[PDB]
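As structure tokens, the structure follows; a few thoughts come after it.
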Amino acid sequence: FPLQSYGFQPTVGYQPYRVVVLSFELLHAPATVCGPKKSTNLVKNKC
Amino acid sequence: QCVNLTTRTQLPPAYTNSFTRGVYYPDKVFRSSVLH
């Protein structure tokens, strides 16, 4: 049988933990998600 | 609800030339007048 289960019970080193992997691909496309930053009016012909 | 078409005629695969087609933009970056 290929699987083995966790033994959950109302019972420190073996307690369950919730794990999330939050990946990124920040270069391969136009950006679709951004942080809370405010835009400003673009200016031209000045450094 | 699938149909078995045993009427298919099986033959050795044909072949042809490929010329130079099969090239695709490796990345979503704009490049101009450059050898990459």
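Per Swiss-Prot, chain B residues shown: 14-49, in order.
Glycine too: its Cβ is placed from the backbone N, Cα and C atoms.
B:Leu18 to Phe appears in Swiss-Prot as a natural variant; the accompanying note says: In strain: Beta/B.1.351, Gamma/P.1, 19B/501Y. B:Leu18 (variant position) falls outside any helix or strand according to DSSP and counts as coil.
Among the natural variants in Swiss-Prot, B:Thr19 to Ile has the note: In strain: Omicron/BQ.1.1, Omicron/XBB.1.5, Omicron/EG.5.1. The residue drawn here is the original one. The Cβ neighbour count for B:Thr19 (variant position), using a 10 Å radius over every protein chain in view, is 4.
Record note (Swiss-Prot), natural variant B:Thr19 to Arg: In strain: Delta/B.1.617.2, Omicron/BA.2, Omicron/BA.2.12.1, Omicron/BA.2.75, Omicron/BA.4, Omicron/BA.5. The unchanged residue is displayed.
Listed in Swiss-Prot is the natural variant B:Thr20 to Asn, annotated as follows: In strain: Gamma/P.1. The number of other CB atoms found within 10 A of the CB of B:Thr20 (variant position), across every protein chain shown, is 5.
Residue environment of B:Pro26 (variant position) contains 4 other Cβ atoms, counted within 10 Å of its Cβ in all protein chains. Quoted from Swiss-Prot, the note on natural variant B:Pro26 to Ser is: In strain: Gamma/P.1.
Its Cβ taken as reference, B:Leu18 (variant position) is surrounded by 6 other Cβ atoms within 10 Å in the chains shown. The distance from the Cα of B:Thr20 (variant position) to the Cα of B:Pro26 (variant position) comes to 18 Å.
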